[PDB]
Amino acid sequence: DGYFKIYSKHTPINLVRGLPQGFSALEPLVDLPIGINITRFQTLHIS
Amino acid sequence: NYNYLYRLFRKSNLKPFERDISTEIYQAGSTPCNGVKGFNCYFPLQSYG
């Protein structure tokens, strides 16, 4: 509904390859009352 | 004044709570516009008298 909701969570982890087999919720971080019809996304590159 | 303008043609309706600023020709018939109005392609955007 014209709202971008971005929810973030940080966890100290030590497992190497797969996703940890544990459970933890996700608290909301930012609400974005802005309306766009985005259908694709890309991740920036780093050096 | 002709600064008050609106879109009359569109493919379908609109979802709630959004703004469309698509300034493109609309296909008003079986004739494909292909970037040229010609026939069966009227500009959906026009002003008011």
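Note that chain A is numbered according to Swiss-Prot, with residues 198-240, 244-247 shown in order.
Heads up, header says this was done by electron microscopy, 3.4 Å.
Placement of Cβ uses the backbone N, Cα and C atoms for every residue, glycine included.
DSSP classifies A:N234 (mutagenesis position) as coil under the three-state reduction. Swiss-Prot gives this note for the published mutagenesis A:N234 to Q: Increased resistance to neutralizing antibodies.
Around A:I210 (variant position), a 10 Å sphere centred on its CB holds 9 further CB atoms from the protein chains shown. For the natural variant A:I210 to V, the note given in Swiss-Prot is In strain: Omicron/BA.2.75.
Per Swiss-Prot, natural variant A:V213 to G is noted as: In strain: Omicron/BA.2, Omicron/BA.2.12.1, Omicron/BA.2.75, Omicron/BA.4, Omicron/BA.5, Omicron/BQ.1.1. Counted within 10 Å of its Cβ, the other Cβ atoms near A:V213 (variant position) come to 5, all protein chains included. Under the DSSP three-state reduction, A:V213 (variant position) is assigned to coil, being neither helix nor strand.
While the structure shown retains the original residue, Swiss-Prot records the natural variant A:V213 to E with this note: In strain: Omicron/XBB.1.5, Omicron/EG.5.1.
Mapped onto three states, the DSSP output places A:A222 (variant position) in coil. Listed in sequence order, the residues of the same chain lying 6 or more apart from A:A222 (variant position) and placing their CB within less than 8 Å of its CB are A:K206. In Swiss-Prot, the entry for natural variant A:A222 to V states: In strain: 20A.EU1. The structure shown retains the original residue.
For the pair A:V213 (variant position) and A:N234 (mutagenesis position), the Cα-Cα distance reads 37 Å. Cα of A:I210 (variant position) to Cα of A:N234 (mutagenesis position): a span of 35 Å.
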